[PDB]
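First the structure, in the form of structure tokens, and then the observations on it.
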Amino acid sequence: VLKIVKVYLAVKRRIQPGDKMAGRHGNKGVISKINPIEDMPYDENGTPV
Amino acid sequence: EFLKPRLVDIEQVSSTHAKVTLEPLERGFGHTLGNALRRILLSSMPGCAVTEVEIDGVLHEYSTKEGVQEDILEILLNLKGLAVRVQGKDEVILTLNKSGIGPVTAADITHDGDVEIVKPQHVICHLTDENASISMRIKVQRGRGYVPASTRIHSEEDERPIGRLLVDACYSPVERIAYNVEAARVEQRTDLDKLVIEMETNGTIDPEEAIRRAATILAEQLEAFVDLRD
């Protein structure tokens, strides 16, 4: 072999419905779907969850 | 019968916090109006946001630049939060040019007459090199909702220039909304309640204009049900 050219490609992978996202305790899950922020619940102060 | 709610004093808790009140609203209509307005505000408001950033020094998102404590990645991430309003032009190209050490902030951007920076003390980066120069050409345009910078790339099959960096544009002036319905006492009849909407927004939209635009969208949507074509 004469030369070796290595190319690095960067992909900005965003979370989306389906990715395996899990907590520390063994809590697991699959992202169900990205519902709009307004559809998410909110507390008395109005902060969405 | 019916009495229309009427806009009353719009106080400013801060430049970003505003409470708008509708006093003469009948029982049973408070939660309906509050929910509708909250959904419209978090869904359908127009807003100015950054899409393309053209930094002279770097060529792509993942390449660092000399004399900055922040990667170009955090440059884009902080420029995402740039609180800016435009009036006449739907698309503008702000120019940031600053040399010397110090924290390069939002106020350092060359502000035009059509562009107002409601957040001047917003830190963009930190130029730690005594003789380096940061030069950004920031494209800020009007839009709605949230457009990830992965849809316009398919519209032209990859950006022809290389120095332009695409940022997922969040055209959401408002980030927090709450509404409270309280038993109001007024000489008008005997059964009305007041609806108070507390709003945390980036300060790029007038609260009165925000409420008016939300009501306009609600009315335009209800137009179809008011008159059924079939």
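Here chain B follows Swiss-Prot, giving residues 7-236 in order.
Looks like electron microscopy, 3.2 Å, at least that's what the header says.
Using N, Cα and C of the backbone, Cβ positions are placed for all residues, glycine too.
As a published mutagenesis entry, B:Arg45 to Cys appears in Swiss-Prot alongside the note: In rpoA112; temperature-sensitive, blocks RNA polymerase assembly. Under the heading of mutagenesis, Swiss-Prot lists B:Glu165 to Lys and annotates it as follows: 5-fold decrease in CRP-class II promoter-dependent transcription. Quoted from Swiss-Prot, the note on mutagenesis experiment B:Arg191 to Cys is: In rpoA101; temperature-sensitive.
Candidate mutagenesis positions: B:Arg45, B:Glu165. Fewest other C-beta atoms within 10 angstroms, B:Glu165. Closeness to chain A is evaluated for the mutagenesis positions B:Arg45, B:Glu165, B:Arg191 by Cβ distance, with values under 8 Å counted; counted residues in sequence order are B:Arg45. For the recorded site, B:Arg191 (mutagenesis position), the DSSP three-state label reads coil. Rounded to a whole number, the distance between the Cα atoms of B:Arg191 (mutagenesis position) and B:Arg45 (mutagenesis position) is 28 Å. Sequence-distant contacts of B:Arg191 (mutagenesis position), defined as residues of its own chain at least six apart whose C-beta falls under 8 angstroms from its C-beta, are absent.
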